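Right, one structure below, let's go through it.
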Amino acid sequence: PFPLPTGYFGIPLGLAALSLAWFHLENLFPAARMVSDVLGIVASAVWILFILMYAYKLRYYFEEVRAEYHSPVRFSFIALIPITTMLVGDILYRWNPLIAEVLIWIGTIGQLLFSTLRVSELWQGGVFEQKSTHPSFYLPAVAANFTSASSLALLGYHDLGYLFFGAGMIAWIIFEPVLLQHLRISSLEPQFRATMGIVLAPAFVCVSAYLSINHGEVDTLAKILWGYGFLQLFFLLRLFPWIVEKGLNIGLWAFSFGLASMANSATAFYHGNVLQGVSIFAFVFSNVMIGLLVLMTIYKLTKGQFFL
Amino acid sequence: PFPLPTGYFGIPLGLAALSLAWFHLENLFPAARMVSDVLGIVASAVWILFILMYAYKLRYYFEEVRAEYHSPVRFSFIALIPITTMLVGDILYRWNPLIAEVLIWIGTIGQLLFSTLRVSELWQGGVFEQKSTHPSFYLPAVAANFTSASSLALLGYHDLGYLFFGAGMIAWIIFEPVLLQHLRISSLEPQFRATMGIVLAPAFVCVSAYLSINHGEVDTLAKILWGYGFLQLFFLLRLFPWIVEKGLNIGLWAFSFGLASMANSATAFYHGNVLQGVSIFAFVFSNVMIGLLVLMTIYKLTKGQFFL
Amino acid sequence: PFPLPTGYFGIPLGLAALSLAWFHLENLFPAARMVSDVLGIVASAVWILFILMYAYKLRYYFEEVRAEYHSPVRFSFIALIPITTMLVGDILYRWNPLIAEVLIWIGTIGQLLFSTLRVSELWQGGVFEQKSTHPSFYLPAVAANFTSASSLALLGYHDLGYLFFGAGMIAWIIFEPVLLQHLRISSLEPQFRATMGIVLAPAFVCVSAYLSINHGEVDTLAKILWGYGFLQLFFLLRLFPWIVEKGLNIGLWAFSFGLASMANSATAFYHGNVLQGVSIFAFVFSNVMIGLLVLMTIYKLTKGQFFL
């Protein structure tokens, strides 16, 4: 098999999202910029390492790449590559805007092409099955569009960012009904339970992208999106003993994107003097959870239970 | 069997919602306050009686309470207790704001805890079934959140109200697709047909809550929500001969919450000089339907066909 | 059988939508009004011819009319009659406002009555099946409401237009999830594949209607709706070789409504100086695609492959 699962890209993805969330606290806290820089450098290094590993996979393990691309459930994890590329471009924008824009456009084109080629291929039917309705499907259709929208808004293309954000939002509210229904009826296998954290992702990623696009203005839509995000967060907090029934694993980094987007939206809300206490709680909770995830990953690395 | 089904809480729920709807007409019509006071007193008395009966059930009939709580379909009717508590707090706010705040917070915490503990256990799967996709599922996930949002907005917590309202709105949008697909596909048994009136609830409850949070401002969203609510109302008016195929019963009070929320939104729209004729029609229709429901309940009581 | 399928009403429907889209360019170009007049006249003549044919069907082929009305999948194509009537009224409004108002109201009442009588009758269940979840279901529930909203906004009833538009929008958001899940799971048989173009319709019809009611003001909602519409357009562009696997046919006119609504929204966006390049591309693409559809229809007519 391949040592690096394609789902391990959630490590740099979550770290970069948290780096951006901290970066938004540049003014109110002098060390916020330093924390953002450290997180961004770590995420960029991890992303470079994983990109090299995946290039090696393509060069010498193309059979596995084809198998995961054509699978109706495993294909959605290939969408983490463009998402993490766009997040790394967002990080680099603070240093070299040209390289940041190049990375952002590469990731946006890649994710849009992947969604067009593969997500639309499912409509042909036959390959997708009722048991393939997993939370990971958010990555190509929802998370990618929100990340591209936020990145484009960072570059100044606010109308294109609005287009991408709306595509992602409508795809999210169009897919989540059937996903939650499947979860209610058909449960979820222990190996796929760790991906339940992606359910927390869209609600907070949407508000983060919206606040990025509209210059951090806390409209009614942002409050509504936090309402749903906090409902989802409570639901998943209740289910966490069930999610980790088989034990801790690197698959829990799926919660990282949702937690980091929650932190980013918390900074945006705090800047707006809206629900300051709830914003502080959300930011602290996201940071603590991602820190626990980092500690778990370090423990796995020391123990050797990280690579496959 | 207990003489009081948990679904009988829709009587005080509908009466209190109608009381608030009338209360919103305090200034325009001198006897609107008197009608609101009468309806609120009746709803509060009925709610106190039902709370005492349910406490008796918990004390001496806890087996039935456990059975209904663990049932994937009957659990949703326990969400009527916090909803009615919050509505009674809304009523009492006109007299004793402290007791009203206590009741509203108790109901909000109770419904949020119930949704976290039970509506999220369904995602584990195996207990919820495709045949359990009933309109009553709106009560814990949707109706409770909207009622809590409106109640909090009544206390002055407009941002927290916005959070709760958004949670309820997105939960409604996420659940209704599968519910309507099930209704189209698998029909609905005569015993559960009376609960079809809960389909009318979310569309009008959402607009009522929205007009409560935003100071009764008739935005585009309120007009959209009435559009869908009236589409649903026509759909259910066509189906009413089918809904009462086996005859009238106390289960028809499910329509009461939707009708009362329609009346409340009608008052809000009339105050805004938006669709005044439609608002008058909606208010009169809601009042007449709830009066017919009250007459039916009184006839059942006199006939002795009310308690089980 | 009867020579004219009920789905052939998409020819006048698409032509009239394109005529309105061009008419919106009256001021910018001198010949935009001439093109709009030509398209509207052709659409009106075709609609009159098809109305006469359908009246003949009702008089002497009522068995087929009843069979298609009671069919859970074929009933949705009867909604093309009121939709095309409302579009023809919109066209005529530029010449004789009284006849335009009469036609618009006739179509609105007809489509609302059809939706109430038939779309709500499906909730009884037992006739609708999981394999009847076809894209054509958008016509009675979604497309009709959007067209009615646009037509009413044309007459000056902007609040009633908002009601209808919201009804259509929420109906679309509520139906699309299960439709796309069915498409992913099952597979539109070749004879029903041509109707896949109706998936492109709601996203752009919604934004066209919204820009009609709100005086062509490009708001965040319009940008979001284009985001989803372009995602859908790319998805269907990828699938087009699969959609026409068995060859081109008159069923491809289902794409006509979506393309014409895209052109209309493109004109509205261009007027607002929002994404002018994307607006130009969308308008040109819609016109070229509808022109190709017209050429295909003319070739079918010359080849004698149009009527059954």
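What you see of chain B is 20-327, where the numbers are those given in Swiss-Prot.
The backbone N, Cα and C atoms fix where each Cβ goes, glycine too.
Record features (Swiss-Prot):
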MUTAGEN   B:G29 to D  Blocks channel. Abolishes ion flux; when associated with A-276
MUTAGEN   B:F276 to T  Small constitutive ion flux
MUTAGEN   B:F276 to L or V  No ion flux while channel is in closed conformation
MUTAGEN   B:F276 to A or G  Constitutively open channel. Abolishes ion flux; when associated with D-29
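Close to B:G29 (mutagenesis position) in the fold, though at least 6 residues off in sequence, lie B:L99, B:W272, B:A273, B:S275, B:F276, each with a CB less than 8 Å from its CB. Secondary structure from DSSP puts B:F276 (mutagenesis position) in a helix. Of all the Cβ atoms in the protein chains shown, 32 others lie within 10 Å of the Cβ of B:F276 (mutagenesis position).
In this structure, B:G29 (mutagenesis position) is part of a helix by DSSP.
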